Amino acid sequence: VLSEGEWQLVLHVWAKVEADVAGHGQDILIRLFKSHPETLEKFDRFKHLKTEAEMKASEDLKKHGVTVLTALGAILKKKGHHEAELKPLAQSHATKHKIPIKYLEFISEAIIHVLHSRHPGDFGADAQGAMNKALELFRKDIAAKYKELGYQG
């Protein structure tokens, strides 16, 4: 679990992210695709985006960056009480798109990496420690829903 203090850290950071979601979304998605190209496949509008510049110009890529952070931010603001929110989430990603939990881990790596490079004095060792906990709780609460739907890859 996370404490009220830890939750304070995570929400304080995200507030800055949402101050520029589109921008944070591009960096994070582009960071995710570069580090793990396989996840790129999971988007059909991207059977052609190769260079980084192409990713930077893709209107879709940007819209998708907003969808993730928007939703993730919504989940983080629940400070742990997000079970009902994850239901539809796990439903669509597990069955409709078949996204492995491993991918959730990848995007978490990209999120930490991007926040660290972007919000220095706003994402200190303590803050990064709290975000790691938040995203972790997130993943495990999702996998729980994954097996419920019997999601077995």
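Using Swiss-Prot numbers, chain A covers 2-154, in order.
Placement of Cβ uses the backbone N, Cα and C atoms for every residue, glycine included.
For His65 (nitrite binding site), the number of other Cβ atoms no farther than 10 Å from its own Cβ, over all displayed protein chains, is 17. Annotation source Swiss-Prot lists nitrite binding site at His65, citing similarity to another entry.
The annotation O2 binding site is assigned in Swiss-Prot to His65 on the grounds of experimental evidence.
Annotation source Swiss-Prot lists heme b binding site at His94. The number of other Cβ atoms within 10 Å of the Cβ belonging to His94 (heme b binding site), over all protein chains shown, comes to 21.
The domain 'Globin' annotation in Swiss-Prot covers 2-148.
A sphere of 10 angstroms centred on the C-beta of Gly122 (variant position) encloses 6 other C-beta atoms. In the three-state DSSP scheme, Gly122 (variant position) falls into the coil class. According to Swiss-Prot, the natural variant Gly122 to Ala carries this note: In metmyoglobin.
A separation of roughly 34 Å, to the nearest angstrom, links the Cα atoms of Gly122 (variant position) and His94 (heme b binding site). Rounded to a whole number, the distance between the Cα atoms of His94 (heme b binding site) and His65 (nitrite binding site) is 14 Å.
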